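What follows is a short report on a single structure.
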Amino acid sequence: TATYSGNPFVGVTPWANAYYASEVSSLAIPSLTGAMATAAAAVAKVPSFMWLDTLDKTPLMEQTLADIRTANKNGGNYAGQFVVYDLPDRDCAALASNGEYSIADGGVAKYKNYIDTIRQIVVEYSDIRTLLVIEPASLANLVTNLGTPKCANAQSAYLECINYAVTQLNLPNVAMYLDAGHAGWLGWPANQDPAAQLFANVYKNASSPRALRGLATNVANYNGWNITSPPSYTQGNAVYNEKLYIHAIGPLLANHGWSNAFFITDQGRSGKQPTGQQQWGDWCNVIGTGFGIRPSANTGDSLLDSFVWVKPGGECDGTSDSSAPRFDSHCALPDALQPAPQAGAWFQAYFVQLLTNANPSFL
Ligand SMILES: Cc1cc(=O)oc2cc(O[C@@H]3O[C@H](CO)[C@@H](O[C@@H]4O[C@H](CO)[C@@H](O)[C@H](O)[C@H]4O)[C@H](O)[C@H]3O)c(Cl)cc12
Ligand SMILES: *[C@@H]1O[C@H](CO)[C@@H](O)[C@H](O)[C@H]1NC(C)=O
Ligand SMILES: *[C@@H]1O[C@H](CO)[C@@H](O)[C@H](O)[C@H]1NC(C)=O
Ligand SMILES: *[C@H]1O[C@H](CO)[C@@H](O)[C@H](O)[C@@H]1O
Ligand SMILES: *[C@H]1O[C@H](CO)[C@@H](O)[C@H](O)[C@@H]1O
Ligand SMILES: *[C@H]1O[C@H](CO)[C@@H](O)[C@H](O)[C@@H]1O
Ligand SMILES: *[C@H]1O[C@H](CO)[C@@H](O)[C@H](O)[C@@H]1O
Ligand SMILES: *[C@H]1O[C@H](CO)[C@@H](O)[C@H](O)[C@@H]1O
Ligand SMILES: *[C@H]1O[C@H](CO)[C@@H](O)[C@H](O)[C@@H]1O
Ligand SMILES: *[C@H]1O[C@H](CO)[C@@H](O)[C@H](O)[C@@H]1O
Ligand SMILES: *[C@H]1O[C@H](CO)[C@@H](O)[C@H](O)[C@@H]1O
């Protein structure tokens, strides 16, 4: 059944979408040989989230859900996985993933229309359990980056928009996880409570939506889940992995009026620890990374609903071309793989790296 009474990953199987599978099979495999080619075909079967990064990407959500509806007839019990990611003045503390809407030019109204579009799809497919990550980077930027003019000015718009998202997508077949950055961002002891306050306030302000299950961490990042050996670049932070992060912030959510908040954590680029990061804040196309813990609801953890692959490995974080639009200097750092295409575009050398360094291995 589509509705759920607790962990929304229980009794379902996350669906591996055709979009990523097409990228692997048609963009990666023709360039590979032997063992690597075979291993790549296997990656295409690991479920990762589909990002709805533009409004005209919404038909792809429908096509995925149509596939799932079909597969659910043949005994199967599959769930759809999507990222809601189109805020006006998006990615306010970076330049690589700037979006189609701006606050100045009716961006809030356009965002509401975008949410309206997604809501209709979810109603159309009320028979399918649908797992959503809400707006990566946004709320975390509001906690830590009010010193960035673009974020400071986006505050009221972000909170209005996110309130609209979590209220309009509050439906019985839906589970939403608000993006909550990662251990090396919001996990810092001094940021934990302010972050928890903001998250609980979003939840409370939205009348405690039943579909709002908790938080998503490590999205498009690389931190370890439960590594017992803290990496050099984590120096100074007692919260050096994602398990420590969720177990630190969880009780603070409860303290601020959000009880029963649960978590999902991205491990799609977390297989190699330590990573090739020379600094913890180096987020763009990081070298020395591999595909990580496979998506699974068997987490052996009180707070983690599921390990997930949110950022699809192989899809670029940003262009390394200083002369191109949306160039962010982070993408030209020593530990950023180069040359890199536009954010979201296929990045073959990066896919090859992730496959080579995969743990668990595909090879
Ligand atoms: C003490 C210390 C040392 C160091 O080398 O790096 C950091 C980095 C820190 O936080 C970083 O904050 C950034 C926001 O200004 C985050 O960037 C975002 O990263 C996501 C991916 O996780 C990406 O999608 C966004 O576009 C990007 O803006 C970055 O992840 C954090 O590491 C802190 Cl708090 C201390 C550091
Ligand atoms: C509360 O919801 C309203 C809806 O209009 C929104 O404008 C506001 O930003 C929200 N406040 C917080 C603190 O999330
Ligand atoms: C870390 O988590 C993984 C996946 O659940 C598990 O295989 C491993 O035993 C865990 N390690 C520790 C030290 O808890
Ligand atoms: C999900 O929730 C609905 C609404 O209560 C139930 O009818 C269904 O059986 C499932 O548990
Ligand atoms: C309602 O659904 C939850 C999972 O979402 C189960 O854990 C529970 O037993 C009940 O069936
Ligand atoms: C999702 O589908 C898998 C089979 O692919 C099952 O193992 C699971 O029970 C769920 O229906
Ligand atoms: C399958 O889909 C991918 C992503 O849209 C394309 O790159 C590929 O050419 C095929 O259409
Ligand atoms: C793309 O297509 C190939 C077969 O053409 C698969 O092996 C792969 O897993 C992906 O679906
Ligand atoms: C990737 O896309 C090509 C078409 O460009 C297909 O032929 C292939 O099966 C895969 O889906
Ligand atoms: C696959 O990757 C190779 C590099 O090994 C390219 O030459 C080719 O164009 C395709 O992108
Ligand atoms: C990867 O390895 C398998 C093993 O036989 C082959 O079927 C495939 O063609 C590729 O070499």
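So for chain A, numbering is Swiss-Prot's, and the shown residues are 109-471, in order.
Placement of Cβ uses the backbone N, Cα and C atoms for every residue, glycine included.
In three-state terms derived from DSSP, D199 (mutagenesis position) belongs to neither a helical nor a strand segment and is classed as coil. Annotation of the mutagenesis experiment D199 to A in Swiss-Prot: 20% of wild-type activity.
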Packing count at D199 (mutagenesis position) (other Cβ atoms within 10 Å of its Cβ): 22
